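Quick notes on the structure that follows.
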Amino acid sequence: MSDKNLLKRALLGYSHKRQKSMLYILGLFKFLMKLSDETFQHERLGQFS
Amino acid sequence: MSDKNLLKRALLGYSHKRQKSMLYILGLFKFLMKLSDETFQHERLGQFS
Amino acid sequence: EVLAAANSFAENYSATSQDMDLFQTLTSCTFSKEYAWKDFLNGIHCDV
Amino acid sequence: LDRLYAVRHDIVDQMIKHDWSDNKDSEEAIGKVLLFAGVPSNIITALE
Amino acid sequence: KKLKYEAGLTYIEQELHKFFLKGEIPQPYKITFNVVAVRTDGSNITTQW
Amino acid sequence: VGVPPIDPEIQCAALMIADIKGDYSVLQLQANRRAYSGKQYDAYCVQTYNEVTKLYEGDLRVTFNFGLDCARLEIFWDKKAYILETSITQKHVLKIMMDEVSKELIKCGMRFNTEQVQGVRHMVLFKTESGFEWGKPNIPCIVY
């Protein structure tokens, strides 16, 4: 849930005003997703979110 | 400009804090927007309200 | 009468996603030049 | 000896000022730096 | 010097950040702070500077 | 439209234009702008090769030319010190610069002056995992 809260805060910050420190967090999350989409897809299914 | 500053302040007060007074001011603004209807007032480019 | 009707409408106003999107679009894109000039005026120091 | 330490601190400040090449002969207060940063005066009074 | 100055400047930084959240300033203000203590022999100065 | 300037493949794109298209225009442009290579030795600097030490002796001044940029290297044998100045900031080009400089120094009998520091406040050259970069390194690494 910490990652979910961080992503929610980053998207909230990206709106209203378009800063760079929050788009940095968005890019970090996108990099994490790119790393994740290189292995079995069923790993994300089940277990910790 | 006074209206635009008031609208920005009300929106950024309602955000980051789910206040009531800011919601009241936004309701006033929406009432105005409804009032702008019921006529046509074509509003060509350069005068967009 | 208009003021009273405005109060009646605004007291019971409920937030809407479309209305919030419109207000965000205005205050972030439409009135951008005006707020830029406002920030210009605010962030200037004058010494006598 | 107090004059000696004053001279010591003076040189240890001068050479780092020269390294930064920020021609600030007289050190100023934090409020002055904020006002030089484009901060509004009214919000400075509010934070005061 | 660290404790006192970083306490004050962190207070100022958080005040300015939440004032940006309130929505007057266009950009948040970032503060940084460092202290270099030259030894009385002038040996570690090159390491620090 | 030409080729956008990206260091690791500008020469490669020039090779493309020469080979598949058939016109050696981009190769000529690259040679004019950022490709000279070679080792331009100073006329007044004479080096004598001693076979006993298998090393050269005598003052050396070399101006490496790599197009619009030049690198000047002077060796003071009395002080056993070297001074290198250049205007190249790209990755593999600058890599070739200190590669050639290190080769010249090795042929001259000394090596580079490298310092491991946790941070430099001044505008210097530092080696990283990705290679060599000019600027102020904030990470503990090797600074030439």
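Here chain D follows Swiss-Prot, giving residues 28-75 in order.
Method of determination (from the header): electron microscopy, 3.6 Å.
Cβ coordinates come from backbone N, Cα and C, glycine included.
Database features (Swiss-Prot):
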- D:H36 to A: Complete loss of cap-snatching endonuclease activity (MUTAGEN)
- D:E54 to G: Loss of binding to 1 Mn(2+) ion. Complete loss of cap-snatching endonuclease activity (MUTAGEN)
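Reduced to three states, the DSSP call for D:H36 (mutagenesis position) is helix. Considering other CB atoms within 10 Å as the measure, the emptiest surroundings among the mutagenesis positions D:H36, D:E54 are those of D:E54. Cα spacing between D:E54 (mutagenesis position) and D:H36 (mutagenesis position): 13 Å, rounded to the nearest whole number.
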